[PDB]
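For reference, the structure is listed below as structure tokens.
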Amino acid sequence: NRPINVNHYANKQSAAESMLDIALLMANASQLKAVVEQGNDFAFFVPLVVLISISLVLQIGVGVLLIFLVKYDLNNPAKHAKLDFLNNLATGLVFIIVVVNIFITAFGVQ
Amino acid sequence: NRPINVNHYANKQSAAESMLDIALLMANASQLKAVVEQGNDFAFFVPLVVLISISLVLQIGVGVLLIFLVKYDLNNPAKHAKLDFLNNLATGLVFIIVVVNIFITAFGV
Amino acid sequence: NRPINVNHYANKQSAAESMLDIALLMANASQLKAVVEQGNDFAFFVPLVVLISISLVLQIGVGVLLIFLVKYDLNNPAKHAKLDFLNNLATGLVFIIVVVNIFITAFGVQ
Amino acid sequence: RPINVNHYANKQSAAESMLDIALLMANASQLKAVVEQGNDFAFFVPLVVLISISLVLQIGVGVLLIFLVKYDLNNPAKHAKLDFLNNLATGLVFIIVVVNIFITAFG
Amino acid sequence: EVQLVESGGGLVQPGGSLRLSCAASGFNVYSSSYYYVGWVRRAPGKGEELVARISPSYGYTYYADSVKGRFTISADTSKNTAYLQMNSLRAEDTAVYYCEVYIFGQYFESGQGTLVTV
Amino acid sequence: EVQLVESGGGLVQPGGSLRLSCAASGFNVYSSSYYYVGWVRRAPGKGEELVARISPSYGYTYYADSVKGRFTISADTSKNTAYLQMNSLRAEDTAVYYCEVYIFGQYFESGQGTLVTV
């Protein structure tokens, strides 16, 4: 049967990943605001603010990587080394993001 | 020396989508707890609970789609018919999840 | 160097439309919440809530259209009829969204 | 029967400019509201800085979209410029989204 | 099927002039399509260089800085044929010139170019 | 059975030129297929080196820095054939060259390859 253009599939996935990254960045920005408004009186202010700030920096970085992953063409064999490195890095940063959000939850739900 | 295996590429992407989905699932469930602890004392309790619940149900559905997008091999030329359909559907549901998280963020402040 | 790939170009522009539409959805949803929280006592409550609701419905609709635009390959003459129809519709709805946001601004400035 | 792809990309850039204009209107209305609160608001300084950056980025993207309409996507000599300008607009539009996310969170 | 049929090679002296031409067949073309024809030259000890490119439906043209204002690309859409007029040739212009076509975002190039210059 | 038919090896003087060709058959191919053809070389006392790779529909190409600008790979899509043009062949280019085909995660390699002696 006639195949998918796998670059278009991979771009559409990278786009959905950028959309979920935006929705998470917007949740963690709301969390940051809700923590900073309580300030130094909160029991976990320092670690929670640090965790949320790390998570936002990582999310903005992953969004930039996803811009570059949509820029390059997965059909272009000269770009394979970049698209592969950038996608490995984006997946590793999304892993660190999910771990940090696990800790943001473990504090916030108290 | 060999090119990108686009099945491993699509799997890594679908896994990253699943991990961002899980992180948002936790963020939304933490908001849901914080809202349910305030309850009917808050003027937007009902709509904010509805929005968060819709987000959770949608993004659990997306996570199940991403599990199938990991199961089907993007190298197999016949499974493309299912893979394209489900990736379109996942993109649509992710967009609706964004829209609902926009409303959650607007109503939570 | 090689020519622009017009499917990549149209994808990137439809993505930038989706992003600006999302940023406007944030701005309109924030304005909607700020109006509904002031309630019926505001002098323009009814028309302003109506205008912002129309803007949101139209704008979610445009976002769905932009997600359908990216579905079709602008390299393929078999799909140019649908691509051009959907992009006409998206641009028309975006024009109506601008006119509504002009009236939203005109009432919000009061 | 194929489309004139320049009319297509021009009309896309028109819609993108129109959404950027509506967003610039909403951001200017919000900055007007913020400046009427003044220093009695807690997040006044960072919210004012966020909206200022958002407006500057939006004016930037609008000028890019002016050039993305003026240059013709069929003209092969402009492909280098239209490619650069379109990637740059994708960047600035991402920064605009991120800034408006924070403007929302501090709203 | 797509074929490029290329002609006009030569071996002229500096200051001479030549005319490459490149017919294409196997695809429909219209008063509006994202169609390009162009000429790329390759030479021992130098990189690939795009000499000229045109969109036949529109007549917009691109040229290299070493080529702009002395060569001239043109197209006859009635016979789907591109031409490169080369004038005031130089020893540095001694290269193998290949016809290129882009359509539908996919690429075709001439099977064997021609050497043009002595 | 998927088969790669390889030709064009030979003996040449340094600085000379050669053109390898690789016709692939036994599998369906489409545009937008995730398909590559390439060339890999092996020599005594050295590692296996990827020389060139092309996406034969889209025309994107990759080269090793050892041959980049000297070599050129091209595709002949309706004949499902690829060509590798070698120019300015160095003594260090003396190797056995194998055609590579890659289809959707399946790797195919030449039944014998062909020898280039500089």
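Throughout, chain D uses Swiss-Prot numbering, with the displayed residues spanning 34-140 in order.
Keep in mind that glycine also has a Cβ here, set from the backbone N, Cα and C atoms.
Under its mutagenesis annotations, Swiss-Prot gives D:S46 to A the following note: Disrupts the face-to-face homodimer, leading to increased ability to mediate plasma membrane rupture (cytolysis). Secondary structure at D:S46 (mutagenesis position), as computed by DSSP, is helix. Here the Cβ of D:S46 (mutagenesis position) has 25 other Cβ atoms within 10 Å, regardless of which shown protein chain they belong to.
There are 27 other Cβ atoms within 10 Å of the Cβ belonging to D:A48 (mutagenesis position). Looking at Swiss-Prot, you'll find the mutagenesis D:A48 to S noted as follows: Disrupts the face-to-face Decreased ability to mediate plasma membrane rupture (cytolysis).
Mapped onto three states, the DSSP output places D:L52 (mutagenesis position) in helix. Of all Cβ atoms in the protein chains displayed, 26 besides its own lie within 10 Å of the Cβ of D:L52 (mutagenesis position). The mutagenesis experiment D:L52 to N is recorded by Swiss-Prot, whose note states: Disrupts the face-to-face Decreased ability to mediate plasma membrane rupture (cytolysis).
For D:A59 (mutagenesis position), other Cβ atoms within 10 Å of its Cβ number 25. D:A59 to C appears in Swiss-Prot as a mutagenesis experiment; the accompanying note says: Disrupts the face-to-face Slightly decreased ability to mediate plasma membrane rupture (cytolysis).
In the shown protein chains, 24 other C-beta atoms lie within 10 A of the C-beta of D:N60 (mutagenesis position). One entry in Swiss-Prot concerns the mutagenesis experiment D:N60 to A or Q. Its note says: Impaired N-glycosylation and reduced homooligomerization.
Cβ neighbours of D:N119 (mutagenesis position) (same chain, under 8 Å, six or more residues apart in sequence): D:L101. Under its mutagenesis annotations, Swiss-Prot gives D:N119 to Q the following note: Disrupts the face-to-face homodimer, leading to increased ability to mediate plasma membrane rupture (cytolysis).
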Separation of alpha carbons, D:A59 (mutagenesis position) and D:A48 (mutagenesis position) (Å): 17
Residues from D:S46, D:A48, D:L52, D:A59, D:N60, D:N119 facing chain A - mutagenesis positions, CB under 8 A: none
Nearest recorded site to D:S46 (mutagenesis position) by CA-CA distance, among mutagenesis positions D:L52, D:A59, D:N60: D:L52
